[PDB]
Amino acid sequence: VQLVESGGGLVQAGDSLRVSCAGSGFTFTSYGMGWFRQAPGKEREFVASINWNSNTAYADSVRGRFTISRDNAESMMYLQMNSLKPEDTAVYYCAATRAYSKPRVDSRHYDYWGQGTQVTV
Amino acid sequence: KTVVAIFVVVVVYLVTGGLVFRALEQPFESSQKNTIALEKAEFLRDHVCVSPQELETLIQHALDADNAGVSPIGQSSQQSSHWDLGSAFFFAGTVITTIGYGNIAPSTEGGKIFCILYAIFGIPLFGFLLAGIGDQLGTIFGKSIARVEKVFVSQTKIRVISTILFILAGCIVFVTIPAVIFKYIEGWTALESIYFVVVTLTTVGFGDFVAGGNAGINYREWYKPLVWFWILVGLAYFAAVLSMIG
Amino acid sequence: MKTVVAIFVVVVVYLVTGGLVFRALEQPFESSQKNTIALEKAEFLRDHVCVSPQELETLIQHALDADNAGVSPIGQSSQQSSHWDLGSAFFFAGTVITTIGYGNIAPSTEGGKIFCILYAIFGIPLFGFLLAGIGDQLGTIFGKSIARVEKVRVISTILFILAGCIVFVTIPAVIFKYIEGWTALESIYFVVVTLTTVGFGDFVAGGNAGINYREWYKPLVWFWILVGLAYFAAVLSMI
Ligand SMILES: [K+]
Ligand SMILES: [K+]
Ligand SMILES: [K+]
Ligand SMILES: [K+]
């Protein structure tokens, strides 16, 4: 029922920062969750996604720099953002899908959503 | 000059179909080709202890197991069997119904010899059950629509509405409701669930989405044979409609 | 209502019996393959300390994601997207209307899945009209041949089925055995799996990406499927 993000900070260009998303009120292992972002003046964009286990999928703009992961034993999801560019400063929202088979990339498939966390580069 | 005309229509339908499928899948294939090449380069960059040849050997070894029927994802020891009583019943059902998913196919020479004789004698055996159900159900439907026709714009028109009603009920009981069940159990999207039911009930069976084992999670032994019973009653319901029409 | 139920019991018994035979034939191979891949993954992590066990699974899943889409993760290809070109998409369209569905190359996009549902719903009955039309014109030729024999019936019927097993089953299997490089069993297995519209996809005609195929080969195979599917339909109707 509820998604909570934590880790929004201010960072220099070309630096690394990791943000977290914790699920509560639902079976964490049965939901495939992912990350999204929205820079001022721009529409919502896809960032990263993961299935119930270890299958990840990224946007062409963040592959090789961003790393989505999950620790089902701790009911959490982490997004390690490396070499952050000034084009990555956006409100990062974490969302979840009842369809866990593959890492979903379309925002239409994600059912539950987070409040967002401001990462500024 | 009638079968040849149909042949031309079919060839045109394949050329037209080929043009549409090309435009729908060419950009995704190009993007996936670029993506996998980048993922392999980034894996070697992140893991300095792995040589580029050692990476290819691991990939080919995973594909060798995947093609044989064993998924290389997760703990294979903890995973269930694809040839136990429940899964081999669904494999047998997959052969006689001509669906042929091709996900868990025979690899042994003995398994290939028995599969030829199992399809040659099993496909007509299933056809006798499928026709028998359809003819018994067509009699029930014929009696129900004759009772409706006795009460009643056009005698032909009243039979078309009944035909539409049978298709609509079948599309809810055997198409809509099962797709909702697969969407939650397998974890597929709403589009993938309908796509699966259509591919299955039309005996196409691509194998890209399979009712059981489409994850490294432990599926119940009674779930997979129950899906074949849905296939049996679904294939048989539409056979009674076509027998009533003919 | 005690005749269709008897057939149902025979069919269920046939599936349980079939399941017992297939289990005994494939259980030792599956067990050996499960042990093999588990050992290869454990040895990869032992040889490569810098790789975590989760990072290994993600790489495998990523390679399988590309492999299932049609792109082989071994080495590197090029803009040669010969899996969705005019020639390969024509055979995929045939794969759908004939209900064979090899599934070696299938739609991944949402649009491709929406068009595939409407293509099968309107294409499978369209192909059925051609398949019945060929079979009825073919059945008339059969009737005229068997009436000529009767003028001079079960033996004649058996002879007409044995002729189909040579022209459409034996001869094509010999051609595939040399061209593709399959064993004698694999060739018969392919022809049986194809003509019975099962189409597993484990053996595909013109699917070996490493063979320089001649232009007259792939469309000739689809002509064989078309003329073979009508002759095989008469065998299954007789049985
Ligand atoms: K079929
Ligand atoms: K099939
Ligand atoms: K198939
Ligand atoms: K298949």
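Chain B is numbered as in Swiss-Prot; shown residues: 70-221, 226-319, in order.
Per the header: X-ray crystallography, 3.5 Å.
Every residue, even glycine, has its Cβ placed from backbone N, Cα and C.
Features reported for this protein in Swiss-Prot:
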{"type": "BINDING", "residues": "B:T167, B:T276", "note": "K(+) 4 binding site"}
{"type": "BINDING", "residues": "B:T167, B:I168, B:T276, B:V277", "note": "K(+) 1 binding site"}
{"type": "BINDING", "residues": "B:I168, B:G169, B:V277, B:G278", "note": "K(+) 2 binding site"}
{"type": "BINDING", "residues": "B:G169, B:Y170, B:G278, B:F279", "note": "K(+) 3 binding site"}
{"type": "MUTAGEN", "residues": "B:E98 to Q", "note": "Loss of channel gating by extracellular pH"}
{"type": "MUTAGEN", "residues": "B:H151 to A", "note": "Loss of channel gating by extracellular pH"}
{"type": "MUTAGEN", "residues": "B:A174 to P", "note": "Loss of channel gating by extracellular pH"}
{"type": "MUTAGEN", "residues": "B:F210 to A", "note": "Reduces channel gating by mechanical membrane stretch"}
{"type": "MUTAGEN", "residues": "B:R232 to A", "note": "Reduces channel gating by mechanical membrane stretch"}
{"type": "MUTAGEN", "residues": "B:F239 to A", "note": "No effect on channel gating by mechanical membrane stretch"}
{"type": "MUTAGEN", "residues": "B:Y310 to F", "note": "Reduces channel gating by mechanical membrane stretch"}
{"type": "MUTAGEN", "residues": "B:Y310 to A", "note": "Near complete loss of channel gating by mechanical membrane stretch"}
{"type": "MUTAGEN", "residues": "B:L315 to W", "note": "Reduces norfluoxetine inhibition"}
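Positions of Swiss-Prot features highlighted on the structure.
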residue	record	Cβ contacts under 8 Å, 6 or more apart
B:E98	mutagenesis position	none
B:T167	K(+) 4 binding site	B:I192, B:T276
B:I168	K(+) 1 binding site	B:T273, B:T276, B:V277, B:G278, B:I304
B:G169	K(+) 2 binding site	B:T163, B:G278, B:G280
B:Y170	K(+) 3 binding site	B:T163, B:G278, B:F279, B:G280, B:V283
B:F210	mutagenesis position	B:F239, B:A313, B:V314, B:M317
B:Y310	mutagenesis position	B:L206, B:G243, B:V246, B:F247
B:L315	mutagenesis position	B:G203
Cβ-Cβ neighbours of B:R232 (mutagenesis position) (radius 10 Å): 16
Residues near B:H151 (mutagenesis position) in space but at least six apart in sequence (CB under 8 A): B:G138, B:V139, B:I173, B:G286
Chain-internal residues near B:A174 (mutagenesis position), provided their CB is under 8 angstroms and they sit 6+ positions away: B:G138
Largest tally of Cβ atoms lying within 10 Å of a Cβ, found at which of the recorded positions B:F239, B:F279: B:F279
Interval of 4 unresolved-in-model residues, reported as the Cα distance (Å) from B:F221 through to B:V226: 8
Recorded positions near ligand 1 among B:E98, B:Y170, B:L315 (Cβ under 6 Å): none
Protein Cβ atoms within 10 Å of B:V277 (K(+) 1 binding site), excluding its own: 27
Lowest local Cβ density (other Cβ within 10 Å) among binding-site residues: B:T276, B:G278: B:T276
Interface-proximal recorded positions, chain C, C-beta separation under 8 A, candidates B:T167, B:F210, B:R232, B:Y310, B:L315: B:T167
Local backbone state of B:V277 (K(+) 1 binding site), from DSSP in three classes: coil
Entries of B:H151, B:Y170, B:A174, B:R232, B:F239 (recorded positions) sitting next to ligand 2, with Cβ under 6 Å as the cut-off: none
Recorded positions whose CB lies under 6 angstroms from ligand 3, from B:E98, B:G169, B:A174, B:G278, B:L315: B:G169, B:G278
DSSP three-state assignment (helix, strand or coil) for B:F210 (mutagenesis position): helix
